[PDB]
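Reading through the structure tokens given below for one structure.
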Amino acid sequence: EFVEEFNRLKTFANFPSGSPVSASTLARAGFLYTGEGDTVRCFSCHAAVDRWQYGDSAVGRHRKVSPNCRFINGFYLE
Amino acid sequence: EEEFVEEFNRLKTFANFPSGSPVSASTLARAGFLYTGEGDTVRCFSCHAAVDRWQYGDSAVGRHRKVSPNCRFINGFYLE
Ligand SMILES: [Zn+2]
Ligand SMILES: [Zn+2]
């Protein structure tokens, strides 16, 4: 289901307004917002990531904690 | 110091500026910035404000105006 970006961006309701990394960028990087703080979790690899700061690459950090993540490696593409 | 009112002289200071920067040396120099020589920290030749941690999509003049809306450079003081 969450394979679709939108189903993912939806979960970003009440996302910390001042986050240096937009909900959109994360939804795009394949993350889901857990609801607490700025913690999000990859729907494909389940790897969770938080404490985002200026300069971060949503896709970049993603790959760092899960370089072999299915989504990162374009498994769900067209 | 030097005649930094000229873009070319400001650009000379970016000799060892880090290669992989999202914002280019010329874009920064064109915005009145001198390279301090450390990391990606640059400093306005006119208002002396320092700015760093450049990111993809940043506007050199934009951030510059952010920390010094009154910078003489940003305001045309040096115009011909
Ligand atoms: Zn993943
Ligand atoms: Zn200035």
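Chain B is numbered as in Swiss-Prot; shown residues: 20-99, in order.
Method reported for this entry: X-ray crystallography, 2.5 Å.
Each Cβ is built from the backbone N, Cα and C atoms, and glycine gets one as well.
Here's what Swiss-Prot has on this protein:
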MUTAGEN   B:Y75 to G  Loss of interaction with TAB1/MAP3K7IP1; when associated with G-75
MUTAGEN   B:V80 to A  Strongly reduced interaction with TAB1/MAP3K7IP1. Reduced activation of MAP3K7/TAK1. Reduced activation of NF-kappa-B
MUTAGEN   B:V80 to D  Loss of interaction with TAB1/MAP3K7IP1. Reduced activation of MAP3K7/TAK1. Strongly reduced activation of NF-kappa-B
MUTAGEN   B:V86 to E  Loss of dimerization. Reduces activation of NF-kappa-B
MUTAGEN   B:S87 to A  No effect on dimerization
MUTAGEN   B:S87 to D or E  Abolishes dimerization. Interferes with ubiquitination
MUTAGEN   B:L98 to G  Loss of interaction with TAB1/MAP3K7IP1; when associated with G-75
Looking at the mutagenesis positions B:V80, B:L98, which sits with the largest number of other Cβ atoms within 10 Å of its Cβ?
B:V80
From the mutagenesis positions listed here (B:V80, B:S87, B:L98), select those whose CB sits under 6 A from an atom of ligand 2.
B:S87
Spatially, and counting Cα to Cα, which of the mutagenesis positions is closest to B:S87 (mutagenesis position)? Options: B:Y75, B:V80, B:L98.
B:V80
Do me a favour and check the Cα-Cα span between B:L98 (mutagenesis position) and B:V80 (mutagenesis position); whole Å is fine.
16
Looking only at B:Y75, B:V86, B:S87, which of these mutagenesis positions has the biggest number of Cβ atoms within 10 Å around its Cβ?
B:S87
How many Å separate the Cα atoms of B:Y75 (mutagenesis position) and B:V86 (mutagenesis position)?
19
At the Cα level, what's the spacing in Å between B:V80 (mutagenesis position) and B:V86 (mutagenesis position), rounded?
10
